[PDB]
Amino acid sequence: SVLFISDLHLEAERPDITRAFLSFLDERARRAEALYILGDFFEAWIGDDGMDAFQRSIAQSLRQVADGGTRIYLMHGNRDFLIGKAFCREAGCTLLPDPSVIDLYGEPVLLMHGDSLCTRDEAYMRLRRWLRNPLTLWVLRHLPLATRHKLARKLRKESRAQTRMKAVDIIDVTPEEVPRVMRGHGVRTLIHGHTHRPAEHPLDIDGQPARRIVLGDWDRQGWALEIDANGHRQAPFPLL
Ligand SMILES: CCCCCCCCCCC[C@@H](O)CC(=O)N[C@H]1[C@@H](OP(=O)(O)O)O[C@H](CO)[C@@H](O)[C@@H]1OC(=O)C[C@H](O)CCCCCCCCCCC
């Protein structure tokens, strides 16, 4: 079996989420063939060179699971798109680009964090285009660590202000983007996070049924999607 999680937003000041995650690693990820983390694993990331004691300890916990034979893949989200090779080497995980198509029990399956689908959120689309611009990444990594933390706090503050003001239809995925990107990748299954609305959505692509599975965020309870050759299930579990 294979596990999918996202939107944990791990941080030092949420030990309840950390405890749930570490229990999940021991109880479920150790026995899985693979674990996919589809973005926003951490609350924020300023670059691997800024990793703190807490973040290093999370890397070590992943490494224990990877060394047991579980393959771990990590995809960027909007909080942690600066995770690099140094972190993944310490964690024993593989960095997966957004988007990625994997083979899952013989079916091609598209994986994304999900924010790139939110094309009606024009203010966010503009921010994303600027944040991911190679010129932006260049200047950002030339900022001192403390100044990077300052700008990360400022972005979080403005995001918290602005997201409260937006309608749910503006911040959720644009419906017609889903068949468009799934057709382009030749898949009938898409798995993503970001939107915090765990669900499975049936849809049509060119007269053929397809599905979009949305992973849950861990703010109030943990979530995991588990797939094996016979079926799949997403279910929550309590934070510790
Ligand atoms: C190198 C270190 C520093 C730089 C890199 C740091 C990386 C870590 C920081 C993460 C910030 C991230 O939270 C921003 C973001 O992604 N917001 C969108 C997201 O909301 P979340 O709050 O992340 O859950 O998802 C929401 C739903 O999709 C969406 O709504 C939010 O997007 C916004 O709210 C964006 C606003 O609409 C526009 C904000 C522009 C802010 C400009 C601030 C800079 C000040 C400029 C002064 C001239």
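The first residue you see is number 1, and the count goes up from there.
For this deposited structure, the header notes the method as X-ray crystallography, 1.7 Å.
Cβ atoms are placed via backbone N, Cα and C, with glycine included.
What Swiss-Prot lists as Mn(2+) 1 binding site is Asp7, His9, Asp40, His196. Proximity of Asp7 (Mn(2+) 1 binding site) to non-local residues of its own chain (separation of 6 or more, Cβ distance below 8 Å) is seen for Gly39, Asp40, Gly77, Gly193, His194, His196, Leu215, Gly216, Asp217, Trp218, given in sequence order.
In the three-state DSSP scheme, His9 (mutagenesis position) is classed as coil. According to Swiss-Prot, the mutagenesis experiment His9 to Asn (Swiss-Prot position 10) carries the annotation: Does not bind to Mn 1.
Residues or ranges marked as Mn(2+) 2 binding site by Swiss-Prot on the basis of experimental evidence: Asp40, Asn78, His113, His194. All protein chains shown were included, and the count of other CB atoms within 10 Å of the CB of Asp40 (Mn(2+) 1 binding site) stands at 29.
Annotation source Swiss-Prot lists substrate binding site at 78-79, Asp121, 156-166, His194. The number of other CB atoms found within 10 A of the CB of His194 (Mn(2+) 2 binding site), across every protein chain shown, is 26. Under the three-state DSSP scheme, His194 (Mn(2+) 2 binding site) falls in the coil class.
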Rounding to whole Å, the Cα atoms of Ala161 (substrate binding site) and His9 (mutagenesis position) are apart by 18
Spatially speaking, which of the recorded positions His9, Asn78, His113 is closest to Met165 (substrate binding site)? Use C-alpha to C-alpha, please.
-> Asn78
Once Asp40, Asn78, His113, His194 are set aside, which residues in the chain still have Cβ within 8 Å of the Cβ centroid of the Mn(2+) 2 site?
-> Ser6, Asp7, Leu38, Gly39, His76, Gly77, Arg79, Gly114, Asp115, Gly193
For Mn(2+) 1, residues beyond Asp7, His9, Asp40, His196 with C-beta within 8 angstroms of the site's Cβ centre include exactly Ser6, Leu8, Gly39, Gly77, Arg79, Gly193, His194, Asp217, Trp218, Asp219
